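Worksheet for the structure shown next.
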Amino acid sequence: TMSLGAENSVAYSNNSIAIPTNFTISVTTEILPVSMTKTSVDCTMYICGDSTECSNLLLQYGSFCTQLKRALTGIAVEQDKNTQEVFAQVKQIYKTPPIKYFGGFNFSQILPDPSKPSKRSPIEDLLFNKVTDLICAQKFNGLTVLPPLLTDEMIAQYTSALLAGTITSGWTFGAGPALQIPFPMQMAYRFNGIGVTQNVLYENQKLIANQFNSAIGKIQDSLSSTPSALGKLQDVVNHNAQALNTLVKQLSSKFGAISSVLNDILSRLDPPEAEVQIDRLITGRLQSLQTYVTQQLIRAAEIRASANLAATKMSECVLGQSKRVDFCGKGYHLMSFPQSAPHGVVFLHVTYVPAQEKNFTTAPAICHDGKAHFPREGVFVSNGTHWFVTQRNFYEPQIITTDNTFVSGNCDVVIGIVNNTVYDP
Amino acid sequence: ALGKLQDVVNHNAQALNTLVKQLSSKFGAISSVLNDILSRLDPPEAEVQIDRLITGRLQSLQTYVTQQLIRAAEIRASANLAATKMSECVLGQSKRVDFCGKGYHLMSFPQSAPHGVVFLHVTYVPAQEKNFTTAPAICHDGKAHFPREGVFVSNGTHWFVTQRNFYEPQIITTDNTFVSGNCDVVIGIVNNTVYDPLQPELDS
Amino acid sequence: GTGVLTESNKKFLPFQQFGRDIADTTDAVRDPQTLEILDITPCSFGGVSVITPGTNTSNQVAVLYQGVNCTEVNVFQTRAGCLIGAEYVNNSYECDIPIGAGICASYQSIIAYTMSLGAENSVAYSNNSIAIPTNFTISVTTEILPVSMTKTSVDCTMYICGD
Ligand SMILES: *[C@@H]1O[C@H](CO)[C@@H](O[C@@H]2O[C@H](CO)[C@@H](O)[C@H](O)[C@H]2NC(C)=O)[C@H](O)[C@H]1NC(C)=O
Ligand SMILES: *[C@@H]1O[C@H](CO)[C@@H](O[C@@H]2O[C@H](CO)[C@@H](O)[C@H](O)[C@H]2NC(C)=O)[C@H](O)[C@H]1NC(C)=O
Ligand SMILES: *[C@@H]1O[C@H](CO)[C@@H](O[C@@H]2O[C@H](CO)[C@@H](O)[C@H](O)[C@H]2NC(C)=O)[C@H](O)[C@H]1NC(C)=O
Ligand SMILES: *[C@@H]1O[C@H](CO)[C@@H](O[C@@H]2O[C@H](CO)[C@@H](O)[C@H](O)[C@H]2NC(C)=O)[C@H](O)[C@H]1NC(C)=O
Ligand SMILES: *[C@@H]1O[C@H](CO)[C@@H](O[C@@H]2O[C@H](CO)[C@@H](O)[C@H](O)[C@H]2NC(C)=O)[C@H](O)[C@H]1NC(C)=O
Ligand SMILES: *[C@@H]1O[C@H](CO)[C@@H](O[C@@H]2O[C@H](CO)[C@@H](O)[C@H](O)[C@H]2NC(C)=O)[C@H](O)[C@H]1NC(C)=O
Ligand SMILES: *[C@@H]1O[C@H](CO)[C@@H](O[C@@H]2O[C@H](CO)[C@@H](O)[C@H](O)[C@H]2NC(C)=O)[C@H](O)[C@H]1NC(C)=O
Ligand SMILES: *[C@@H]1O[C@H](CO)[C@@H](O[C@@H]2O[C@H](CO)[C@@H](O)[C@H](O)[C@H]2NC(C)=O)[C@H](O)[C@H]1NC(C)=O
Ligand SMILES: *[C@@H]1O[C@H](CO)[C@@H](O[C@@H]2O[C@H](CO)[C@@H](O)[C@H](O)[C@H]2NC(C)=O)[C@H](O)[C@H]1NC(C)=O
Ligand SMILES: *[C@@H]1O[C@H](CO)[C@@H](O)[C@H](O)[C@H]1NC(C)=O
Ligand SMILES: *[C@@H]1O[C@H](CO)[C@@H](O)[C@H](O)[C@H]1NC(C)=O
Ligand SMILES: *[C@@H]1O[C@H](CO)[C@@H](O)[C@H](O)[C@H]1NC(C)=O
């Protein structure tokens, strides 16, 4: 019987709080499929090939062929639209400065490599390597794979522009003109977004930079060392080729006829029964093609939903800081980096995870001079003998003064109010 | 401009037209008209011809219903998205980037359209940006000062604190800065005075 | 069948006569007069696509043979296929008519080009400089979303059989 999880009992009490005293910069990967293989089918060539009599009999069924071609054309344009929606979200191609110094933060693994001809990042190069006469057989039966409108190098260029915008300008480029800001100041703004003061980032800048660099290196090692990391994108490739193979395989099916070869049927039988045999082959092949188009449409809907989600993540996680829980990684979200992948996008979510929490005795309000004092932005904590006010997400005790507390009412209404002095500047 | 809604209308009529067009298909039978088949053949072979017509027309109708269900799923997803935009953009102000227009979202207006909704997203776009020299903190009297809500900027000789999204320089005082630590830890801290409001009061 | 018979590097065993693909399609054969192996490759086929602007504007057209090399058919070779009737221009513009593999076509005659992704902007990043907005623009933008479709009901018996 499978275990759901490790058992943890939270030490809940009416007057105790746990405050984090440290943090971990966690980078996590999110892999999203964006597009599929664009397929076009020649209905007449697939069902009948070179046989004129088969085409003449096929004409009796009407506009089935036109319907299948139209549906496939809609899917093919939809895939390009999906790629445009996910990646072509900036109209300026931003570039990084020639001096790659960002206050200790290292972005070598995600920025484009000049040495490589493909102009891809090490992570993107790893993603393309790790995602992989079949093509000839699919082509020879009247099924054609159409090239993506955006080539891999242009998609990589779009990711590079997004990375340059998010690194040099923060979230400003997503909401208008790209405004330059130093990267430590940008990270301080992101720290303020999740409710941590700027001083925590500035004082611990080298530690945060080291943690970020270590996490990025771990991400590259994790992708290189795990076969099932890129399972989703490969699955899409796996489905598409298999579908074409199955459709090709359906040409070798008798479908209740004497032979699967039209030429043998013509060369061996009179037209009254040859017409019947060709009709059986036509209905079986047409059913196979309709089945293939129907699954292609269902997969197109699923990929369109995934692409819409990927576009939403690109807008909310890469082009801004998100306050939505778990949308842009596990933890308090700081920023995200896009990486191009075959038929998809990989988001590196940089999040803030609290760590090394410590118990403190807490009170809702402080009673001083017959007045109730409440924290403006923090929480009251006690280490045993002395009372302090600290920010909720990091332990930084400060003296309780009138500057950081506000007075509302007397001490007779608040349940759990404790008596302590409030300093006056 | 209104290509998406018209496209939906274009698909629906076309689907019906295709289904109507499928009535003119022999489907491997002598004729596409059932009345002719009845008026021309005995029931043993008329049953076969009617069977061919029935299976072809039934396949056409099932195909039409299948694409109608797929399109219904797509339109349901679009309608759910439209309801989400109506709740978050019209009935409130959204902090989600690009959900309610390009730029910092202020408000949205709904307009009815045939088979659809048009959202007029009113957003705030920054413009006419100006370069300034910036610092993370101000060092005064051996203490590090950080902005409460803004950013430190310098026009070349003087330091000010301004809000991030609009240029409004103000004198750096204790009211708009907070003190955390000394000047030895912050990388890039610059030396500047921090004004005290109480100093002229007790001085005079 | 029907196909080109090219020279084959495949060494058949003496008992084998035909050859098949992974997907069970014939890819090779042994000639019964001279014991040699031939690579049966089917003749070239392509999806003829016509690239045109509006008839209100012009009647000039270009033809794209999808998947067909240009030697087997203003002739330009693209990864999508062979494009006849459009002149390649080294300038980059926005995409007007999509061709594929980064190639787009436009009317100015019909030209084919590698589409520009966007205007090139280099952000003046430095470790101590910030850009602060001094003004604003109130921008109203349109977002069009479909909500409902036409409600259709079909009488199954009347449609299939009538009276
Ligand atoms: C806060 O105090 C509580 C209680 O003193 C701690 O909870 C105990 O944790 C230990 C080991 O984790 C367990 O063996 C005890 O059974 C727990 N007691 C209760 C009542 O839950 C808690 O670990 C303290 N928090 C920190 C961060 O030290
Ligand atoms: C917070 O945790 C970090 C680690 O994530 C601590 O940094 C380590 O500090 C020890 C002792 O000074 C060093 O030996 C390690 O090399 C440091 N690790 C890294 C990655 O820099 C840090 O000291 C902790 N801070 C507090 C206040 O507990
Ligand atoms: C940023 O990270 C890269 C890679 O993580 C660092 O490049 C390494 O540099 C060391 C010492 O110079 C070499 O021994 C490694 O072989 C390099 N690895 C790679 C993959 O190039 C780089 O030094 C870091 N710092 C900067 C400023 O770029
Ligand atoms: C709670 O924290 C306060 C503040 O750090 C502690 O007060 C200081 O304790 C040190 C060590 O005994 C003394 O050298 C200082 O003179 C104390 N400062 C003041 C203003 O009294 C206090 O001891 C802590 N309490 C507990 C139980 O750890
Ligand atoms: C907090 O302080 C107040 C005032 O200093 C205390 O209220 C006094 O309590 C004593 C005995 O309980 C009475 O004799 C006084 O008349 C009370 N004064 C007022 C103004 O109410 C209160 O008891 C203190 N609470 C704690 C927990 O120490
Ligand atoms: C930076 O801004 C400050 C304040 O806006 C400027 O200081 C004032 O400049 C005007 C014009 O020269 C003088 O009339 C005032 O007397 C100055 N005020 C003070 C308090 O000195 C300053 O000149 C600006 N610096 C630059 C390089 O533009
Ligand atoms: C910022 O101010 C501090 C303190 O006034 C400066 O530190 C002094 O620097 C001088 C010359 O380097 C020394 O002679 C003093 O002993 C230093 N005093 C202290 C307390 O450190 C610092 O140099 C100033 N920084 C800038 C950039 O002007
Ligand atoms: C901020 O200063 C930088 C550099 O001092 C300006 O960037 C220059 O812009 C001009 C015109 O756009 C270019 O010709 C230069 O090549 C740029 N130089 C660099 C180093 O990028 C930038 O325009 C200034 N910002 C504003 C708003 O004027
Ligand atoms: C901010 O931009 C607005 C326009 O978007 C400026 O308003 C213009 O001001 C000029 C000169 O004062 C007038 O001739 C125009 O008629 C104004 N246009 C509008 C639409 O009102 C405004 O002056 C700018 N403000 C700053 C500080 O640069
Ligand atoms: C908290 O609970 C303890 C025991 O459960 C009790 O003695 C104490 O009065 C309670 N305090 C408040 C503020 O409820
Ligand atoms: C910023 O970089 C310049 C050179 O690029 C250097 O002279 C200066 O010391 C740096 N300042 C900080 C705060 O890193
Ligand atoms: C096949 O025919 C050719 C014709 O010249 C002859 O030379 C050869 O011996 C025959 N047999 C085989 C096994 O090739």
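Chain A residue numbers are taken from Swiss-Prot; in order, the displayed residues are 696-827, 848-1140.
Technique stated in the header: electron microscopy, 2.5 Å.
The backbone N, Cα and C atoms fix where each Cβ goes, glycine too.
Feature annotations, courtesy of Swiss-Prot:
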- A:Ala701 to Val: In strain: Beta/B.1.351, Iota/B.1.526 (VARIANT)
- A:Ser704 to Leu: In strain: Omicron/BA.2.12.1 (VARIANT)
- A:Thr716 to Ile: In strain: Alpha/B.1.1.7 (VARIANT)
- A:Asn856 to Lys: In strain: Omicron/BA.1 (VARIANT)
- A:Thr859 to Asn: In strain: Lambda/C.37 (VARIANT)
- A:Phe888 to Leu: In strain: Eta/B.1.525 (VARIANT)
- A:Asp950 to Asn: In strain: Delta/B.1.617.2, Mu/B.1.621 (VARIANT)
- A:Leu981 to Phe: In strain: Omicron/BA.1 (VARIANT)
- A:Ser982 to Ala: In strain: Alpha/B.1.1.7 (VARIANT)
- A:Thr1027 to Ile: In strain: Gamma/P.1 (VARIANT)
- A:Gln1071 to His: In strain: Kappa/B.1.617.1 (VARIANT)
- A:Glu1092 to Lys: In strain: Theta/P.3 (VARIANT)
- A:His1101 to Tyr: In strain: Theta/P.3 (VARIANT)
- A:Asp1118 to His: In strain: Alpha/B.1.1.7 (VARIANT)
If I take the alpha carbons of A:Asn856 (variant position) and A:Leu981 (variant position), what is the distance between them in whole Å?
20
Which of the variant positions A:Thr859, A:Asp950, A:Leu981, A:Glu1092, A:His1101 has its Cα closest in space to the Cα of A:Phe888 (variant position)?
A:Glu1092
Name, in order along the sequence, the variant positions among A:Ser704, A:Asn856, A:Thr859, A:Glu1092 with a Cβ closer than 8 Å to any chain C Cβ.
A:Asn856, A:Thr859
Nearest to A:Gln1071 (variant position) in three-dimensional space, by Cα, is which of the variant positions A:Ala701, A:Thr716, A:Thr859, A:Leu981, A:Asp1118?
A:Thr716
Give me the CA-CA distance between A:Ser704 (variant position) and A:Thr859 (variant position), in Å, as a whole number.
59
Other than its own, how many Cβ atoms are within 10 Å of the Cβ belonging to A:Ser982 (variant position)?
10
Counting across all protein chains present, how many other Cβ atoms fall within 10 Å of the Cβ of A:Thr1027 (variant position)?
20
Return the residues near A:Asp1118 (variant position) by Cβ distance under 8 Å, restricted to its own chain and a separation of at least 6 in sequence.
A:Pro1140
Other Cβ atoms within 10 Å is the metric here; tell me which of the variant positions A:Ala701, A:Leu981 scores highest.
A:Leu981
Of the variant positions A:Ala701, A:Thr716, A:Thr859, A:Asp950, A:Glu1092, which one has its Cα closest to the Cα of A:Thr1027 (variant position)?
A:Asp950
